[PDB]
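A.B. asks: Input: one structure, supplied below.
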Amino acid sequence: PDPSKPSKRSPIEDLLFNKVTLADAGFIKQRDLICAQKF
Amino acid sequence: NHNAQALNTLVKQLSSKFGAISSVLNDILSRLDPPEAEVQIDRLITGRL
Amino acid sequence: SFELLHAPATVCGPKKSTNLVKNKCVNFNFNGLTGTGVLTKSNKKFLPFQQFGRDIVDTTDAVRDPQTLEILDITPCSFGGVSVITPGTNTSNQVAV
Amino acid sequence: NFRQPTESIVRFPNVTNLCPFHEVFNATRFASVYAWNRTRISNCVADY
Amino acid sequence: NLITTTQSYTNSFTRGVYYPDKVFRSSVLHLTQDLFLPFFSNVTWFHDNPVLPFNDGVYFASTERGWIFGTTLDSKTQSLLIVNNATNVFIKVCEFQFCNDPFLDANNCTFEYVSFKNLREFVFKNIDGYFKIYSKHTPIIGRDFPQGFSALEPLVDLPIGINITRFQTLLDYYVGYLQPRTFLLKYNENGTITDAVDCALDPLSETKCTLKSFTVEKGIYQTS
């Protein structure tokens, strides 16, 4: 783990989380941000 | 991906008549009389289940 | 002498408004489109002739003031699920939600 | 499940073209029944 | 008496695309199904004027008076007379007591209205009493449908009722008929169609209409 970041994730887990794109919506309040079914 | 396609193809089978005046329940519930706006509802209700 | 031929009642008559609200669940009828949602401001550029709007799935997402020409922004009214958290009815009858 | 505040019902019209009524009234002359006369309207906020 | 000749053939490259509806849309790619001028087509560059067999929709450019219409001919039934008239671009509909040559540059009335370089474009589709009229006027540089892409923006909608099956100009003159095809349109961050594909020109512009995208990747694709 890299004690600099505020996530404390290894130099290599940071490259794996910026290369996998997303499609979730647990947002607490949310042309449309993927999440277009909620409605 | 597989999971996003599956939803977006559920929130799009809503605009489909399945042989009904329209796909807006309001419409069918005006341009039609109470004892006929039932048959044209079960066409929608059935294909959405 | 009135009459109702095959085509519509065009002539038809005056309908009233209600004034815009903005920032509050309100049911609506802008032009002839219906629905229920919060009518916030906007940021779109509805080209000089395109009234409504629609997303990557077809759902009104904006309208323009049918009589002040301003882009609105339908945003659906809240909804979700209610979950009750119980410590057990043998223990207490107190709950959280 | 939750919700609802749908209270009011914004309506849409607010600036429109009026009927040509009145144009069928305060006019000076009128037809002599032996000239019933006719003038049929169409397509305009008819204001009864 | 007739100004000049009357026929030929030229190509309609990527030209003749109108905004099919007033539903704004942004950063999207819609697959419509209206009536457009099939891409890479044949334009009967006329240049006189017989009674053109105007049929299911008709394009009509003219780069450098008005027009006419009618299932029949002179005053006897329906018609039209979009007559660009400087001061005001008038119009009208009725029997029509014009001439075999209303050279420029009558009964029951049932409608009225008024209000170097030039790429006058125009389509005159007629659907459900709403004879439609789109258009777009850019400058130019050449003489032949200056190869390019610009979509026509709806202009009028005369709610008339004339049944049209013929027409003519009243003194460029191109004239491509329209067909029932299917296209994939690209709307930019303002809702302007900045591109398009015909899903039946080539084998690659049908793979792009199944993958809904203007950029395919290596592979074998099941398309039809």
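The residues of chain C that appear here are 514-610 by Swiss-Prot count, in order.
So how was this one determined? The header says electron microscopy, 3.0 Å.
Backbone N, Cα and C atoms are what each Cβ position is placed from, and that goes for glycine too.
Not my notes, these are from Swiss-Prot:
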- C:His519 to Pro: Increased resistance to human covalescent sera neutralization (MUTAGEN)
- C:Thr547 to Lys: In strain: Omicron/BA.1 (VARIANT)
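Could you place these features in context, so I can see how deep they sit and what lies close by?
C.D. replies: C:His519 (mutagenesis position) has a Cβ environment of 4 other Cβ atoms inside 10 Å.
Cβ neighbours within 10 Å of C:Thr547 (variant position), excluding its own Cβ and spanning all shown chains: 14.
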A.B. asks: Measuring Cα to Cα, tell me the gap between C:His519 (mutagenesis position) and C:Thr547 (variant position) in whole angstrom.
C.D. replies: 26
